[PDB]
Structure formats: C-alpha cells, structure tokens
Amino acid sequence: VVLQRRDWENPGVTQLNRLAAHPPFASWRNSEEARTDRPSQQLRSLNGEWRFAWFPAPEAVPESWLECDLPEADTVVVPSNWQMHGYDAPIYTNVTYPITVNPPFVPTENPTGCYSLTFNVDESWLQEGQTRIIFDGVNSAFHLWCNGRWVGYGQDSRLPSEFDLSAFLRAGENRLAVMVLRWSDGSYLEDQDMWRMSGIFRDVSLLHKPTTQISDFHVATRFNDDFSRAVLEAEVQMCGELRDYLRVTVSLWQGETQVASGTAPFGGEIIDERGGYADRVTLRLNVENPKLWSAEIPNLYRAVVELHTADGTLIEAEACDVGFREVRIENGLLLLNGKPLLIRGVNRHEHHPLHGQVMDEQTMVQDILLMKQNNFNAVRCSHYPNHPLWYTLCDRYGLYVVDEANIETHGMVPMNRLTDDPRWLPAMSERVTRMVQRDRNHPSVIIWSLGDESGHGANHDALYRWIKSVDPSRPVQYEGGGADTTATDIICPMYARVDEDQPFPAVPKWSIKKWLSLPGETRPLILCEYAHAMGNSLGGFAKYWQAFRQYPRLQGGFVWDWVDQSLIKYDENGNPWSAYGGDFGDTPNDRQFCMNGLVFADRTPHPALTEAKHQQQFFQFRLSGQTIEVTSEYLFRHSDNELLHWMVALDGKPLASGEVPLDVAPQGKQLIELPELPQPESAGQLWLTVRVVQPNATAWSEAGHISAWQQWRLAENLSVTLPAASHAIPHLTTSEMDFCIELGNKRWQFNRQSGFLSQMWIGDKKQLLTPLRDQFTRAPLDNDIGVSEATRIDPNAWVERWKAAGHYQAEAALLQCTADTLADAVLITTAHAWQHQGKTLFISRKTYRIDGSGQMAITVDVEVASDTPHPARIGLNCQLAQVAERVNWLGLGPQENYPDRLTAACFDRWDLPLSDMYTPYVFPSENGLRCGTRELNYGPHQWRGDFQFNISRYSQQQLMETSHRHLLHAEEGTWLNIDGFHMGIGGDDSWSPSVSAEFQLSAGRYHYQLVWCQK
Amino acid sequence: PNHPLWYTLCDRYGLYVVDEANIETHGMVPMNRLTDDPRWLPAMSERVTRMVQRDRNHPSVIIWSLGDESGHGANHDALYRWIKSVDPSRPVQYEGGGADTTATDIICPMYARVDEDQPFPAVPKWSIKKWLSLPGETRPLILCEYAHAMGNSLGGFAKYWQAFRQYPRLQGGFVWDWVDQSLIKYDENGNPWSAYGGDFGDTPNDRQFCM
Amino acid sequence: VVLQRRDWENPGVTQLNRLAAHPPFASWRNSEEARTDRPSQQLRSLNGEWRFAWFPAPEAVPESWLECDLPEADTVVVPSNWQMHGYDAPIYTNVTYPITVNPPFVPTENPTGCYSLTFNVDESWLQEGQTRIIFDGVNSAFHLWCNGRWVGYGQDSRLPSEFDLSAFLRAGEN
Ligand SMILES: CC(C)S[C@@H]1O[C@H](CO)[C@H](O)[C@H](O)[C@H]1O
Ligand SMILES: CC(C)S[C@@H]1O[C@H](CO)[C@H](O)[C@H](O)[C@H]1O
Ligand SMILES: [Mg+2]
Ligand SMILES: [Mg+2]
Ligand SMILES: [Mg+2]
Ligand code: NA
Ligand code: NA
Ligand code: NA
Ligand code: NA
Ligand code: NA
C-alpha cells in the first residue's frame, strides 16, 4: 500500500499513526531527578552509527531492506544531512522552488535515503508501559518500519514525529527501517532561503512512559499590577484509566528551596452542558514577590509535575524551567513585565559549515555567547521551529525568542496561492498547532510567528485566531501580505527603510517612522528583518538605531542575519575552502545570496558585527563641559557589574585616564564629573574615549568585557608653527619622456606622456611597481551588484550603472603636464580627462610640490559630470614595491569602517599586521577601508592629510575578477588605495540601490590634499 | 447544508436562511472534546469551508452557522475567523459553549426563557431580556432554537413575541421545529401508522423526542 | 489498499481525489439557456434505478462486485436511504452516539451499501473536455470505482463530492 498510496504527494496526508504533540518529556520515575534535570533512564538516545543507503526514487528501494540490512549500505553518523556525506548535492536556491511548481506533485526522480538501526531493548521496557520513538527532525517526509512491520508516516521537517513501538518490539535485538524522501507535498511549504538538504538531521530517541501517564501540561503565570504577586497556573492532562486515587502535585522550586506546591485529584471544572474534562486538572500556586524573567536577568524556577496516588506512590514526573514574565501589547507598545521592549534582535538559521543543518550544543552555546557579548537580546527562529535545546539555552542565558512555524511558500505566484487555499489549511494548521503544543512552556518564547513569505491568505487569519484562543500570553506576528494585515499584532516589515518610502503596489514598504502614524494605525512596529548583512554591508545601521530610540512605538528589529550559510569544500590538495550557491553543481542557484551573516560560518566576526554591538549598546552618553551623563537603557537591572573607564589622548598620545563605578538604576541617569585636565604640550586634537567594562565574569562573558563605548572631540589646538626652513633645493631634470626631481638620496619621476608619478627612489631603490593614478571605481560590493547577473542584467544596480557609463573602462587622457622650479621647491602641474565614447566623465587637476625637506604635497581637484552616475570613490592608487609587516595609522579603527558604517570605530593610533587590513569576505570585493585617517605609515612611507584608505596584496582588479576568496593570490608588493572621498556601502537591502543620498558622491567638485614623505 | 434546490426556492419565494455546517458532537464528554482538539480541525474545516464555497452566492443565505451543539473549542474560533475573512457580507453565528462566545456575532441561545434565568454553571441560559444588558454586552439576540413544539406544546409562545416586539435588540428566533420526524410503518392489515424512536427495534433510543 | 488503509477510521483522511467545491454549475454552451436557467445538455442526472446489495461489513464485500453485477443484488430507486427499503433499521437517538464513543474508530459490524449503475456516455464527451461525477449526498462515507478502477473516497454526508471520470470512461457501456 505504501508505494501505491504516494502519501508524499498528498497535502491531505501529513502523517499516519503519529502521536499528539506535547512539551518536552523525559518520564522521570524519581522526583529529585526531575527537579535537578538530570538524565532519565526512561529517555534513551538512538544517536550514533546507523546504516544508510541512497536511492534515486522510492520505487528503486528493494523489499529485502525492510527485513534485512543491505550489504552495499554504509555506516554513517546520525543525526546527519546526507548531502554532507556526499550522497548527492545540496541545492542553494532563494525564492524559486528547487522542484517544478506543480502542487502537490514532486519529481519522479526523488532522492530517497534508507536509514536503518539495529539496537537493544531491555525486557523491563516491554513488560509494562509504553515505548515510543521520537524523531526530532526528518527532512522532508518518511515512512517507518520496526522489525519489518510498517509503523507510520510523518511530514514537517522541523518538529518531532513520535510513534508507539510497544506492539512492534521484542526483547534483545530490534531493527528500524526509515525511508526518507527528499521531496514531498511538504516541500511546497518549505521554500526558505537556505540550502536545500534532506535526512534524519535531528536526534532520534526512545521514550518509556507508564500506561497511566502525564500526556500534556501547560504552565501559565499571571500577575497583579506591580508584579509583586503571581499565580502559577498548571493544567495537566492524563492518559490511561481514570481513578479516584489519582493525584497531580505541581511543586515550584527556586534552587533547592520549594516555594509553592499544589495537589489535586483529576476532574476539571464544568465546561459545558456535558460536564468537564475528567482526565484533566488545573493547579494554582500563589507566588509572592516572584523573581521575574527577562533577557537582562533570566531568573528561572523549576516546576515539577508529579503524577501519583493519594497515598504518595509516584507514577511519573515531568518538569520544566519556569520564567515568571508577562508579555502584552498595551496602547500600541509591546511590554515585558510592564516595560516597553527595545528589541536588539537577529535572525538565526540553523547552519554548520561541516554538518549542514545538524545542530550541536557547542555551536548553539557559541552563538548565544557571541550574541549577548555583542548586545543582542533577541533571536528570531528563521523560519521554522528550532532544535529543542535552543529554547532551553535561551531560557537560561536570557534571549527573547520569536518562534516561527515551518511555513514558507515564497516561490508561489502569487505568494498566497497555497495559503489562501482551504485545501492547504490542514497541512498549514499542523505546522502552527504542533509548534505551539511543543514550545508553549518556554519563557524565552515571547512572540509566535505564522511563518514567512507566504503572502496573506485566509489560512493565516484562521491560524492567527487559533493561537490567540489557545495562548493569550503571547502576541502573534506575521509579515506576509504587507506586514500590517489582520493576521499580525505587530507591524513587522522586512527591509523597510528609516526615512525612505518604497511604495510598491499592494505591499508598500513605508518609511518605518511614517508607517506608525498611518490613519487608524496603532500597533507597535518591530522589523522581522532589516540591515541585510551580505558581504561588506550594514551601511546606515546607525540610522535605524537613532529612530528606534526616538520613537516609542519603533521597538527595534531582527538583523538579517546571524551566520553565513557557506559550506566547506576541499581542493586537490585537501585544503578547505568556503563554498556558496552553484559550487556543488546545483542549478538553478542563487550564488552568494546564502551568505548574509554578521559572522562567517566558523563564527569569526565580520567587521559589521562591531557596528551592531556599538549601536545596540545599553548605555547612552552625553558630554557637557566636564560632565559625562550616562543613561541606562536596561529596563529591569541596575548597573551592578559595570565601571566606566575614561581616557583623554592628544592625536593618539595618552594624556590622562581614570575609572568611575557605574551606579545607574534601570532607565536612570548618572552624572560623572571629569577632573580638570592639564592642557596639552603641543598642537593637535584632544579626544575623550569612554568604555563600560564588566569587572566580573558572567554566564555569557569574561572578566573585563567591554559592553559599550563612545568618543568626543575635546579642545583642539591648531598648529600655527612653520616647519624649519631647509637649506637644500630639489633639482629638476627634464627629458622628452620624464620630469625628474632629485633631493639627496630621493628621486621622483613624472612620465610626461601619461602625466603620472611613475617612479620614486629612496637611495636608488624603486618604490613603485605601478604608477600613482586616480581611481574612481571599486571592486563591487554585494550591495553594488544586487541581483544583477551576466545573463540577466539589472540596469538599476550601481555596478551596472557604472559599467554602462564606462567608469571601469574609461582611460586617462592627458591635458596638461608642466614643471616649474621655485625658490625652495619643484612644482609639477597636471590635468587629465577620463572619457567614454565622446563623453567626459571625470577631470582631475593636480599639483605636486616637492620641497627641500623631502616632502611631496599633492593637491587634487576633481570634477565629476553631473549626469554620470555618482562614482564609487575619488582617490589615488598605486602598487608599492615594499611588503611590510605592520600598518600604523592615526584614524578610525582598528576594524574596517566605511562612511555609512563608522560609528563603532574610534579615532586613535592603531597598529595591525598587514593581513588584518584585508577582510576575507567569501565573495571578494572592495574591503578593509579605514576612514577619517590623518596619518598612515607603511615601511619607510608616511602619508598625511584627511583621507580614507585600504592597503593589501590584492588589486581592485583581482578582487573584482575573482569570485571566491580562496582563489585570490598575493600580488607583488602592496596595493594602496588612498581616497579623498568614498561612497557609502548601503545594506538596507541587497537587491536594490540602498546607499542613502548623503553618502553618494554627488557634490560635482571635490578637493583633497596629501603629503607623502619618508620617515 | 441542505439539498441544493432548497436555497434556490428560498431565493425565489423569499425566506432568510441560516446555512449551518454539518458539525454536531453533542454526545462527547465534555461537548467540546473534539472541537477543541487540533487534530479534528482538518475534518471540521472542510465542513465549514466547502459549505461557504458551495452556497456563498445565494441571496437567501444571510447568516453562516459553525454547526450545532459541539461546545466551544479553539477550532470554532479558527473557523469563525476564516469565514469572516473570506466572506464579510454575512454575520457568523454559533450557539455552543454558552451562546455568547467569541465565535458568534449574534447571541443565539437555545430555549433561553423570556423572564426566567436558568443559571447553569459555565453555560447559563439567562432571561433573554437580561442577557442583552449584561456588562459589556452589545450584540443582538436571536434564539437559534426556542418554543420546543413537542406534542401539545407552545405554551407561553406569546410571551416571546411581546418581548421581541418591545426590545429592539431582541430580534426573534427559530422555533424548534418545523416537522415531526415520524416514520410510516404498516400493521398486519397493511394499514399505515406513525412510528417513532424504538419502533424499529432500535435501542438505545429516545422514543417520541423525534417529534 | 482500500480495506488495508481503513480511511473511514481516520479523521485525517476526509477525501481522496475529490475535486474542489464550488457554486452550482451546469456548463451551458449557450448564453440564452444560462440566462433562462433552462436545462443544460452538459449536466445529466443519474437518478433512477440502480443495483444494490447490503452487507454487514466492508470485509464481507466480494471482489467480483468491482467488475460484475452481483446476481443477488436488487434493483432500487436512487436517491434513497436503504433503511427506507428495509435492508436494516433506522435508529433514533438524541444525544448519545449510535455507536460506542471511541474516536476515531467505528464498529467492525458496519452496514455497507454496495450501489452500482451501468450507463452510456455520449460519444463527444470522450473525445474532448472533462466529465465529472457529482454525488450531492452520501451518508456517511464511500469509495468510488469506475469500470473496475478505483477513483476516490469522500466524507461529509451533507455536501457534494465530485470526481473526475475523464480518464476512467469508455465508449459504450460503463
Ligand atoms: C531578493 C529579494 C527579492 S527576496 C529577499 O531575499 C533575501 C536574500 O538573502 C532574504 O531571503 C529575504 O528574506 C528576502 O526578502
Ligand atoms: C434533551 C436536552 C438535554 S437536549 C435537546 O434535545 C432536544 C430534543 O428535541 C433538541 O434536540 C435540542 O436541540 C437539544 O438542546
Ligand atoms: Mg503528504
Ligand atoms: Mg524567502
Ligand atoms: Mg476518514
Ligand atoms: Na522605541
Ligand atoms: Na539569503
Ligand atoms: Na569579486
Ligand atoms: Na425586537
Ligand atoms: Na428532537
């Protein structure tokens, strides 16, 4: 009947013989074990070495497999995705379905994974009670056999599927056979923007329950107006024979102290004309002055639910962590424990570069520590229920969670084709209902989400109301169909900009500030997705946070996203490298769009992470005279693990410093008076830097952790002293092809045909490998490119506008190149025009003044045609002959920063190895810029002025021609790009131009000056 | 849902119709055991949605009903909202779980009395006059069933109509019911007679309660 | 598959291969006929004399019935309730379920009505278009075969169940 019914092509069949969903069970038979959350003898892991065989279609699986192991099969670790073992290719596609859109049908060629296990079952498990098997995650559908006999079927890749094996098992040795289909009717609701994989990728376990058992339990906490009193309400359901002697005790523990306890027989209150639930009981416990749960202080109690006889014989105990907190929306504000939240959120997919979509405790803990260390307090489970341990860790470490149903139909046309179709309501309903049934007792879950990018259909409205009816304790959100539909309590747009409207027909993305005040609108706004962190991105991040802080009903958002979905591949030499879409032969694919993270797949931070940390700081600062004002944005805690370090420096030279403990009440202010600082010995700018340091280690951070910082300019003393007049005069030598200038052991050469400095000598060693030339382009960022491809041009993308205008191929044409000998200097004057097919794009006019001190002063004046697309940069570049170890600069750093992403950077004296001056984005682009730089040092060279720079072994050309970082080769010498001006990087999204007007180079005329010397 | 011709005739002759989904779980303990169970939501959804899909163009249909005597469960709320979303042109009513739940636009009790309260726990049947003015209550009241016309009955019928006429928000009701459910049997002489519960050897049965 | 799956004891299966519900259709090929609500040549009644046999359970139904009329069957009027023809007793109960309350299961003794019809289909219906069968009311669940081949399954006694027969029908007798 199995191959004949084809249940994986029927949205009316999502399971067969599957047990009801429920909160995490362990069936403890000792109450103390339940309290302490120790392992349970009744819950066994079936994880480890299994048997696996791959087949092209279910029709190709031999019947012998049901009863006997296939000799050709391999021994593989489970949980796993079989693409990660190389059995077939993972596919990266974004919107377009990885299969033909023909609901409910999938392809006849349907990769089929045949898993099997031979394992022991102890006799005690079969004499009495119930033995069930739990598959936490199977992608995407499966049939189950036990000892050759058919058990059942399950769909939904992201929630547990449980089956009763009581009648199927024998004492001693048993064999499970699992046939896992890659594609099913379930796949139509699983079109998330991620790698498409398959297999048994979450834990497998056996659970023993007594016949008379706790089958469900719900925990609720309600409060008085000031949260000084709480009632814990626990509804408990049983299965088995009802008996007068049966009791439930719910006890609440704070550590080893029992705080409250309730005991009752079964039999609920009257519900309707037919009575009540005889198989249910509700316990109500009073808690005075409850310690409240939040992301700031994740206070937890332990609830123990004991099923027992009147006389005190335990039948079984279940348990959970309890966080006392109230989530509600009032007067248009999302409140936690009566206070308005500011969501410092991030979207997080379950991704490992080696193990695919299999999650482990270590990786989960790594992510949480990094999140909190970078001032995140919230996470969205994009876009499916997570591995059950995730919620446990969010409960205990303290993160707000949006729990999201595994429903995404992005690739449908229109997007709501299935979600507005009542035929798909049953499949949809199970993805929502079984999520709520599983996760409703986790305090970390504060908001339910109906899924992602599935338009808005009537099925959403029905399921929205279902959740509101079953769980009034949490708001329900959903972005589909324009982010403010009748199926959402929160306006939750994706990539809506701060000030700029994007008025798409039917689904406009209004300016978030404007959206709040639309006629009739009263809801809070929290972006489900914003600041698309794809490659060199997060430009304009500060603009969001300024708006979040100014507007009460702008309550933050979730960054897209946490971790690059790159996968490890190996080259001919067995060296690992990071791969994206298309690198596995997968086609169609969406290339590097799988990498949008604040961190690399191995959890190394992108530069953007520090900008997020700084903007999401919990302390705000103002300076007035000698007074620093510190304001706390904590809602609940006092600053009892914080001290303020202050430092004053003159152009990087430390002048004074000190510490002051912070004592700020939540949302309070502290004034700190700086001591009178002695005036500087010399000329320059004084800078004040403050840092908030955490003296003590926490559960989530080490001692000395810096949580916040800020900088101000103090007094500036402008240099008025003239440099000592030298007695030497540079000597000009002229040929037909060159102007040469000599001073001591120094020599400069200007090519009279090109009009550029072609060479410089110190002693008689060449300093340049490539002449010093103007540069108006950059190796395009992911944001510059957008969705543009060679086969499908998007003429609107910045890269295509520059290409079509001829920016990348425009050649310098010399207009003027003269030399004059002065009193104590040689003056070279040049003029160039960059042209494309008769059109002059840019004009550059320069003077180079070389004096008797050996300093070369370069003055640059650029004109940009008003009708050419604004250029990516206005600067100079050259390839230096020198390769030096260190890069030393006075400017913004230490990390990579761009004009619209530099708030996190501090002005100071920085010194890094050359390799740190390059950011290894997996898709190579312009990278490693540092802005606001007044002095740059590299080997013998020093440049002074007010510029942006990057410096590395890779030319802009190589960066733009190479599609993977592992294929980059260090070039001879060092490429230096020194810009007077550089365009913003953008990132509000990565599929339309997102660089704000104020960060585009539109001024028409530009001026900058540089001094080049040897030190 | 009725035979399709019924709606054609109500359209043409002129009767207001309440179209009711084929869902009644009266015998469950408690009455909402299935309708509050998410696993029965798919079966229930089809009985509601396929009714609306079939009958939504009939002018005679003025109100949708979610079924009858199935308590009040979360499945009712889900389906209430589905209809409200798909067809804003008709109010949705449903009596289960106390006749004034979040799954009904109309207070629609059965056998609520005019002046006399019947304060059953959980699901009281208030005096219809008193029900209207309960704190916070603003909805119209139309009994889905009243005046149980079993045998020699309809005593006090005039008391309903006096109240309907006096109170604007008391907008009437549906008598229970139109036609005796008796079946013809034949005796030894071949003579026809009217039969009720039990007369076909059917047991357990509810005797003359079908009339 | 039919007896093995027991679709009538699974609330997750309420139909198989059933077409989407819709308002009353007649597929007129003339606008004036549609306007006047006059009969449509494309909508045919199958009401009348059918073949019928009663069984105490679906397990008691012989395989031969799928492809050949059972000689012991009677000719009865359809639409009908088979209790009104005297094949078993009608049951009057108010609140208490007529069956043991044990969801999703029903009694193993489950009265089964086997209906059949031999009919002709107009030639032009086989060459082009779509031919569907509509059952306006079947109490309480049913499987459908056409010319020995299984078509689908349906529940809900009070709404139409419709099935595409286009791939099942033949020239002449069906
Ligand atoms: C490219 C847009 C049309 S869709 C856009 O794609 C992004 C790519 O990372 C993300 O998946 C977003 O969730 C989605 O809105
Ligand atoms: C007998 C009551 C407890 S239930 C009562 O039974 C009546 C009998 O005609 C009707 O069926 C009503 O709808 C029902 O409420
Ligand atoms: Mg299916
Ligand atoms: Mg998507
Ligand atoms: Mg069924
Ligand atoms: Na705000
Ligand atoms: Na992506
Ligand atoms: Na590149
Ligand atoms: Na009235
Ligand atoms: Na009756």
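Chain A is numbered as in Swiss-Prot, which gives 10-1024 for the residues shown.
Determined via X-ray crystallography, 2.0 Å.
Heads up, the Cβ atoms here are built off N, Cα and C, so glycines get one too.
The annotation that Swiss-Prot gives for the mutagenesis experiment A:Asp202 to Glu or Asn reads: Causes a significant decrease in binding affinity in the absence of monovalent cations or in the presence of potassium ions, but only a moderate decrease in the presence of sodium ions. Taking all protein chains in view, 22 other C-beta atoms sit within 10 angstroms of the C-beta of A:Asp202 (mutagenesis position). The secondary structure of A:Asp202 (mutagenesis position), as reduced to three states from DSSP, is coil rather than helix or strand.
Under its mutagenesis annotations, Swiss-Prot gives A:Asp202 to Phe the following note: Obliterates all binding and catalysis.
Residues annotated as Na(+) binding site in Swiss-Prot: A:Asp202, A:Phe602, A:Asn605. When secondary structure is read from DSSP and collapsed to three states, A:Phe602 (mutagenesis position) falls in the helix class.
Here Swiss-Prot flags A:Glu462 as active site, proton donor. Residue environment of A:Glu462 (active site, proton donor) contains 21 other Cβ atoms, counted within 10 Å of its Cβ in all protein chains.
The active site, nucleophile annotation in Swiss-Prot covers A:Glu538. In sequence order, A:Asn356, A:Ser391, A:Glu488, A:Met503, A:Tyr504, A:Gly566, A:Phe567, A:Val568, A:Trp569, A:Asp570 constitute the residues six or more apart from A:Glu538 (active site, nucleophile) in its chain with CB-CB distances below 8 Å.
Long-range C-beta contacts of A:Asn598 (Mg(2+) 2 binding site), restricted to its own chain and to partners at least six residues apart, with a cutoff below 8 Å, comprise A:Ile100, A:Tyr101, A:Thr102, A:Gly590, A:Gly591. The annotation Mg(2+) 2 binding site is assigned in Swiss-Prot to A:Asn598 on the grounds of experimental evidence.
With a 10 A radius on its CB, A:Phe602 (mutagenesis position) counts 22 other CB atoms from all the protein chains. Quoting Swiss-Prot on the mutagenesis of A:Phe602 to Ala: Decreases the stability of the loop 794-804.
Following the DSSP three-state reduction, the secondary structure of A:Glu798 (mutagenesis position) is coil. Packing around A:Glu798 (mutagenesis position) is summarised by its Cβ count: 12 other Cβ atoms lie within 10 angstroms of its Cβ, all protein chains included. In Swiss-Prot, the entry for mutagenesis A:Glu798 to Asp or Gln states: Small increase of the catalytic efficiency, when the sodium concentration increases. The structure shown retains the original residue.
Considering only the recorded positions A:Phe602, A:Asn605, A:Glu798, the residues lying within 10 A of A:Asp202 (mutagenesis position) on a C-alpha to C-alpha basis are A:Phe602. Each residue contributes its Cα atom, and for A:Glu798 (mutagenesis position) and A:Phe602 (mutagenesis position) those atoms are 12 Å apart. Within its own chain, A:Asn605 (Na(+) binding site) has A:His541, A:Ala542, A:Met543, A:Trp569, A:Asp570, A:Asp573, A:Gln574, A:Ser999 as residues 6 or more apart in sequence whose C-beta sits under 8 angstroms from its own. Listed in chain order, the residues near the Na(+) site other than A:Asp202, A:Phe602, A:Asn605 are A:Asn103, A:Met203, A:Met543, A:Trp569, A:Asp570, A:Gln574, A:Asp599, A:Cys603, A:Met604, each with its Cβ within 8 Å of the site Cβ centroid. In this structure, the C-alpha atom of A:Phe602 (mutagenesis position) lies 17 angstrom from that of A:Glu462 (active site, proton donor). Under 6 Å, Cβ to nearest atom of ligand 1: this is the test, and of the recorded positions A:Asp202, A:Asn598, A:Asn605, A:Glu798 it is passed by A:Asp202, A:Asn605.
A:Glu538 (active site, nucleophile) falls within a strand segment according to DSSP. Checking the recorded positions A:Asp202, A:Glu462, A:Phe602, A:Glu798 against ligand 4 with a 6 Å cutoff on the Cβ atom leaves A:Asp202, A:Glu462, in sequence order. A Cβ distance below 6 Å to any atom of ligand 9 is met by none of the recorded positions A:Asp202, A:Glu538, A:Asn598, A:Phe602, A:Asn605, A:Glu798.
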